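Structure record follows, encoded as structure tokens.
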Amino acid sequence: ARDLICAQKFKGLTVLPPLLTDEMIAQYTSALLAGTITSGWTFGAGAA
Amino acid sequence: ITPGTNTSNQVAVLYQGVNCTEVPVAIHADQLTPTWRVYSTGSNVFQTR
Ligand SMILES: *[C@@H]1O[C@H](CO)[C@@H](O)[C@H](O)[C@H]1NC(C)=O
Ligand SMILES: *[C@@H]1O[C@H](CO)[C@@H](O)[C@H](O)[C@H]1NC(C)=O
């Protein structure tokens, strides 16, 4: 077995994890959604 | 992870995609570059994703 990604890990073929985690991307999306819902488009041109 | 030669000569080393437990720095097996070795407990070893 040994999966497929582990097999590719050998022979010097690795994967670099993303700098921004999925949780941080979700937090960005939630902040954008909250800004759009509460402040409309005002927060995109200054303070909310 | 050097913060710049001008600022300081202290550096940090990031080993990519390896668990710290089975491959630490203090092992006498000399995992390549025998003279190039970080101190065993210079700073706490942090395991990141
Ligand atoms: C480091 O950079 C600062 C910023 O320009 C500079 O003033 C300083 O002289 C530099 N350090 C050395 C040792 O030259
Ligand atoms: C590293 O190995 C130790 C002992 O086998 C284990 O407890 C730990 O979960 C491992 N860490 C990772 C990130 O795989």
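Chain A is numbered as in Swiss-Prot; shown residues: 846-893, in order.
Looks like electron microscopy, 2.8 Å, at least that's what the header says.
Cβ atoms here come from the backbone N, Cα and C positions, even for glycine.
Other Cβ atoms within 10 Å of the Cβ of A:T859 (variant position) number 11 in total over all chains. According to Swiss-Prot, the natural variant A:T859 to N carries the following note: In strain: Lambda/C.37.
Here Swiss-Prot describes A:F888 to L as a natural variant; the accompanying note says: In strain: Eta/B.1.525. A:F888 (variant position) carries a helical DSSP state (H, G or I).
Under the DSSP three-state reduction, A:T859 (variant position) is assigned to coil, being neither helix nor strand.
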